[PDB]
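Q: Starting off with a structure, shown below.
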Amino acid sequence: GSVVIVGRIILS
Amino acid sequence: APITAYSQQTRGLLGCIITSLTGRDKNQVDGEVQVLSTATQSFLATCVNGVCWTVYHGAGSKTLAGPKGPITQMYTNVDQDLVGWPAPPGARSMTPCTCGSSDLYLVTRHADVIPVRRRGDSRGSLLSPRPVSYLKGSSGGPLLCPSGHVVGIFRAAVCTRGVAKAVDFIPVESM
Ligand SMILES: *[C@@](=O)([C]([C][C](F)F)[N]C(=O)[C]([C][C]([C])[C])[N]C(=O)[C]([N]C(=O)O[C]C1=[C][C]=[C][C]=[C]1)[C]([C])[C][C])C([O])=O
């Protein structure tokens, strides 16, 4: 069972 | 806070369950910080110098779904609680902070930037206490200097009676 990217945080 | 952030969700349950099983992710990746999910836990990965970095207590020894099938860790360190995968393409890689600042900012899963006072190589206190429940799912998130460079990756909340007063983190040195 793989780890999955469910979203992302864009930094600034 | 002088660093700002916002999230974008990329998948829900069905996609997440399915992508875990097959290990194949064709989604466009972007951002400095990936929100992650396995069956039983939620957490964050911080891309520094080309590698996506997170907590062992979250990812265990697992691959990360990627564009060509599952991605093997290139770094797995049980004691420092750190694991790494080659960042998939698209991820905005940050740079290790060296300036030495003492004012740090923790980026949580909900895209808040909160103030931390560094107290030791791997500890910092919250200038304002927060409920532990507000920090759940942020393990792996970055601790940042004011210039936006990374000093460490969030690991544990030090609390009493549901409120988080300080944080334990893995110093970028480790990475
Ligand atoms: C993170 O995995 C979670 C983030 C948030 F909840 F704090 N981190 C943890 O669950 C860690 C896991 C542990 C195996 C390191 N646990 C804690 O944060 C807990 N606090 C505590 O046990 O830490 C004290 C300590 C930290 C570091 C070194 C020595 C001692 C809390 C769960 C207790 C209320 C996520 O879920 O995103």
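By Swiss-Prot numbering, chain B shows 1027-1201, in order.
Method on record in the header is X-ray crystallography, 2.4 Å.
Cβ coordinates are placed from backbone N, Cα and C, and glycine is handled just like the others.
Annotations per Swiss-Prot:
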type	residues	note
ACT_SITE	B:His1083	active site, charge relay system
ACT_SITE	B:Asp1107	active site, charge relay system
ACT_SITE	B:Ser1165	active site, charge relay system
BINDING	B:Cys1123, B:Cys1125, B:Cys1171, B:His1175	Zn(2+) 1 binding site
MUTAGEN	B:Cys1042 to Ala	No effect on zinc-binding by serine protease NS3
MUTAGEN	B:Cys1073 to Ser	No effect on zinc-binding by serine protease NS3
MUTAGEN	B:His1083 to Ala	Complete loss of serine protease NS3 activity. No effect on zinc-binding by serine protease NS3
MUTAGEN	B:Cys1123 to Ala	Reduced protease NS2 and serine protease NS3 activities
MUTAGEN	B:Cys1125 to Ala	Reduced protease NS2 and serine protease NS3 activities
MUTAGEN	B:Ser1165 to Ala	Complete loss of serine protease NS3 activity. No effect on zinc-binding by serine protease NS3
MUTAGEN	B:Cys1171 to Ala	Reduced protease NS2 and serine protease NS3 activities
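Provide an account of the burial state, proximal residues and distances for the features listed.
A: According to its DSSP assignment, B:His1083 (mutagenesis position) is helical. Note: B:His1083 (mutagenesis position) has non-local neighbours B:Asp1107, B:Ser1165, B:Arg1181, i.e. same-chain residues 6+ apart with C-beta under 8 A of its own C-beta.
Other C-beta atoms found within 10 angstroms of the C-beta of B:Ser1165 (mutagenesis position) number 25, with every protein chain shown included.
Under the three-state DSSP scheme, B:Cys1125 (mutagenesis position) falls in the coil class.
The secondary structure of B:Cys1042 (mutagenesis position), as reduced to three states from DSSP, is helical. The Cβ of B:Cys1042 (mutagenesis position) lies under 8 Å from the Cβ of B:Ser1063, each on the same chain and at least six residues away in sequence.
Under the three-state DSSP scheme, B:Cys1073 (mutagenesis position) falls in the strand class.
Under a cutoff of 8 A between CB atoms, and with a sequence separation of 6+ in the same chain, the neighbours of B:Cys1123 (mutagenesis position) are B:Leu1170, B:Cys1171, B:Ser1173, B:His1175, B:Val1176, B:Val1177, B:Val1198.
Neighbours of B:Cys1125 (mutagenesis position), defined as other CB atoms within 10 A of its CB across all chains, total 10.
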Q: Please work out the number of neighbouring Cβ atoms within 10 Å of the Cβ of B:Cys1171 (mutagenesis position), leaving out its own Cβ.
A: 22
Q: Just counting, how many other CB atoms are there within 10 A of the CB of B:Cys1073 (mutagenesis position)?
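A: A 10 Å sphere around the Cβ of B:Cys1073 (mutagenesis position) contains 25 other Cβ atoms.
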Q: Expressed to the nearest Å, what is the distance separating B:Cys1125 (mutagenesis position) and B:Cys1073 (mutagenesis position) at their Cα atoms?
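A: Their Cα atoms are separated by 19 Å.
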Q: Work out the three-state DSSP category of B:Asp1107 (active site, charge relay system).
A: coil
Q: In the same chain, which residues outside the set B:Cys1123, B:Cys1125, B:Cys1171, B:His1175 have their CB within 8 A of the centroid of the CB atoms that define the Zn(2+) 1 site?
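A: Counting only non-site residues, the set is B:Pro1122, B:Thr1124, B:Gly1126, B:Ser1127, B:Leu1170, B:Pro1172, B:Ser1173, B:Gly1174, B:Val1176, B:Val1177.
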Q: Which mutagenesis positions from the list B:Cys1125, B:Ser1165, B:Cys1171 come close to ligand 1, meaning a Cβ under 6 Å from one of its atoms?
A: B:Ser1165
